[PDB]
Amino acid sequence: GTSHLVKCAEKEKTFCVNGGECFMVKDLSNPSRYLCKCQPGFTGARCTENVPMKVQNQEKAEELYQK
């Protein structure tokens, strides 16, 4: 309906490799569209690159990409 998602899981996260927040709905003329979110820790595409995300105290080349 307007909020009847179901999302996949650790046993159905195919489109999305790791974590992510996969999504498949039961609407439209062609439902069951699996998706693939990238939770704080993944990037690139299907969430296959564990972003080297990390913020340290003082430095100049290690924080979150330049700025």
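Per Swiss-Prot, chain A residues shown: 175-241, in order.
Quick check of the header: solution NMR.
Cβ coordinates are placed from backbone N, Cα and C, and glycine is handled just like the others.
The annotation domain 'EGF-like' is assigned in Swiss-Prot to 178-222. As a published mutagenesis entry, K181 to E appears in Swiss-Prot alongside the note: Defective in integrin-binding and in inducing ERBB3 phosphorylation; when associated with or without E-185 or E-187. No effect on ERBB3-binding, defective in integrin-binding and in ternary complex formation with ERBB3 and integrins, and defective in inducing NRG1-ERBB signaling; when associated with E-185 and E-187. For the published mutagenesis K185 to E, Swiss-Prot gives the following note: Defective in integrin-binding and in inducing ERBB3 phosphorylation; when associated with or without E-181 or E-187. No effect on ERBB3-binding, defective in integrin-binding and in ternary complex formation with ERBB3 and integrins, and defective in inducing NRG1-ERBB signaling; when associated with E-181 and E-187. For the published mutagenesis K187 to E, Swiss-Prot gives the following note: Defective in integrin-binding and in inducing ERBB3 phosphorylation; when associated with or without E-181 or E-185. No effect on ERBB3-binding, defective in integrin-binding and in ternary complex formation with ERBB3 and integrins, and defective in inducing NRG1-ERBB signaling; when associated with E-181 and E-185.
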Listed mutagenesis positions (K181, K185, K187), ranked by Cβ neighbours within 10 Å, top entry | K187
Cα of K181 (mutagenesis position) to Cα of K187 (mutagenesis position), in Å and rounded, measures 9
